[PDB]
Amino acid sequence: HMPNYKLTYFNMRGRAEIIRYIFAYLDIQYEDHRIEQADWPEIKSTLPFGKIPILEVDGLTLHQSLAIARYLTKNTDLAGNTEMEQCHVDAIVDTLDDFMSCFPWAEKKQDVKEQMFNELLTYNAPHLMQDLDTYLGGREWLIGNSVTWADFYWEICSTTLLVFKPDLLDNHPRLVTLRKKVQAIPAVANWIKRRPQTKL
Amino acid sequence: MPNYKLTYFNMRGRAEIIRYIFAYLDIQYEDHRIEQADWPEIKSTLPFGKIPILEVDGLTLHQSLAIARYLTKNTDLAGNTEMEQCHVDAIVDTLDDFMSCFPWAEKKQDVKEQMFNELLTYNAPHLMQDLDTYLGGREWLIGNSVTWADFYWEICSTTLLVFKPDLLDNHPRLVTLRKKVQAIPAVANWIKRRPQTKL
Ligand SMILES: NCc1ccc2ccccc2c1-c1ccc(C(=O)NCCN2CCOCC2)cc1
Ligand SMILES: N[C@@H](CCC(=O)N[C@@H](CS)C(=O)NCC(=O)O)C(=O)O
Ligand SMILES: N[C@@H](CCC(=O)N[C@@H](CS)C(=O)NCC(=O)O)C(=O)O
Ligand SMILES: [Mg+2]
């Protein structure tokens, strides 16, 4: 049975975006609940682990953005065709998440924030882009012969990095091509044109 | 069975979850611990310059939890429903997110010590509370039987207890869960035979 899905997150792409891409690709109806800082204290206090996004499935609350994303892609063409391919997909996803999680997003000190950010973007990001390009190895998609949610996450994470470092992929045309390929998937393209425009 | 070769530092660290799984499933594997000497060298071979990696018949896999999930698919350590599987993944990422916050590599000693103390005295207790409430009076974290999330809880808490021995004083149920994991025969045997390291 098709459940009632309610996604709760801040008004931004951020960590909720991978879930939104999956819902769009699979044409799944859901409530895109974007809260305001004002209502967060209250909502926060009722969550088992106090972090968002969370996805309520028929009232049962699920947490952890990638755990949710994997759950929604189970038994779909986005998971990876084989058990091994699923491992490769899960691996690329965590490699991207690991990096994104290195940034101190809370930081209020514009300068010292822009220093931890500056180091990561200037000194570490290019190394990761190289390894991702090497991994793709001239192939059309990151894993196997068709799109997986690892490709969705690559496009999502790179879009965020590009906001702060526009020259991120100047030495990786093949990574730019993969981004465009993901962005061209009809359901994804439709979501990209319609989603609320936010900075992150 | 496939020829498995696990590569990681001589420590429990991020490879331990894989090691527990192999033990519990009675799957033979080469437990390869590298030399801090050949580290800057062997690094240039890894897919993303990170360990652990798991070689399976000439094919390389990386990312500890991706590998752990792969090894537990279709086994009794996996969740029993698609939903339980999501709960397993979420608890594991919540634990990993926290352990990943520690500056294990920080060379600046005063900075490293400030951050460790901050995480252990301020953030850690909140997580212990949330985990204890999540477990409630149930037997295991997810469902009615042990899953690899219980393994990960025991692994991560063992390391946190090294730095903060009184971490679970107000959480007897979490202590009980640790002991239940440690009491599983195959796991107990591994804990008894593994290299004794701080981390
Ligand atoms: N048992 C440790 C443990 C447990 C659970 C985890 C979960 C997620 C991520 C990491 C972990 C980990 C975990 C993994 C690796 C390291 C590590 O590489 N530290 C090296 C410290 N050296 C000290 C001397 O100076 C040079 C550096 C520390 C903790
Ligand atoms: N790895 C987790 C991280 C969850 C997370 O840290 N979320 C942040 C928002 S991006 C949060 O809820 N922090 C705000 C708070 O702790 O009050 C996930 O991907 O879901
Ligand atoms: N999330 C990853 C992290 C892998 C990781 O960062 N491993 C560390 C060792 S604990 C590493 O290879 N770093 C050494 C380096 O970057 O030179 C995993 O669980 O496998
Ligand atoms: Mg993670």
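Header says: X-ray crystallography, 1.9 Å.
Placement of Cβ uses the backbone N, Cα and C atoms for every residue, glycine included.
Per Swiss-Prot, these features apply:
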DOMAIN    B:2-79  domain 'GST N-terminal'
BINDING   B:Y8, B:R14, B:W39, B:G49, B:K50, B:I51, B:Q63, B:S64  glutathione binding site
DOMAIN    B:81-199  domain 'GST C-terminal'
MUTAGEN   B:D93 to N  Loss of activation by calcium or magnesium ions
MUTAGEN   B:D96 to N  Increases PGD2 synthesis. Loss of activation by calcium or magnesium ions
MUTAGEN   B:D97 to N  Reduces PGD2 synthesis by 99%. Loss of activation by calcium or magnesium ions
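DSSP classifies B:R14 (glutathione binding site) as coil under the three-state reduction. Counting residues of the domain 'GST N-terminal' (B:2-79) by DSSP class, helix then strand then coil, yields 26 helix, 17 strand, 35 coil.
Relative to B:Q63 (glutathione binding site), the mutagenesis positions B:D93, B:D96, B:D97 all have Cα atoms farther than 10 Å away. Checked against ligand 4, the recorded positions B:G49, B:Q63, B:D93, B:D96 give B:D93, B:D96 in sequence order as having a Cβ less than 6 Å away from one of its atoms. With a cut-off of under 6 Å between the Cβ and any atom of ligand 3, the recorded positions B:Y8, B:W39, B:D93, B:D96, B:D97 reduce to an empty set. Within the set of recorded positions B:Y8, B:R14, B:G49, B:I51, B:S64, B:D97, B:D97 have a CB atom less than 6 Å from some atom of ligand 2. In this structure, the binding-site residues B:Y8, B:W39 were compared by how many other Cβ atoms lie within 10 Å of their Cβ, and the smallest count belongs to B:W39.
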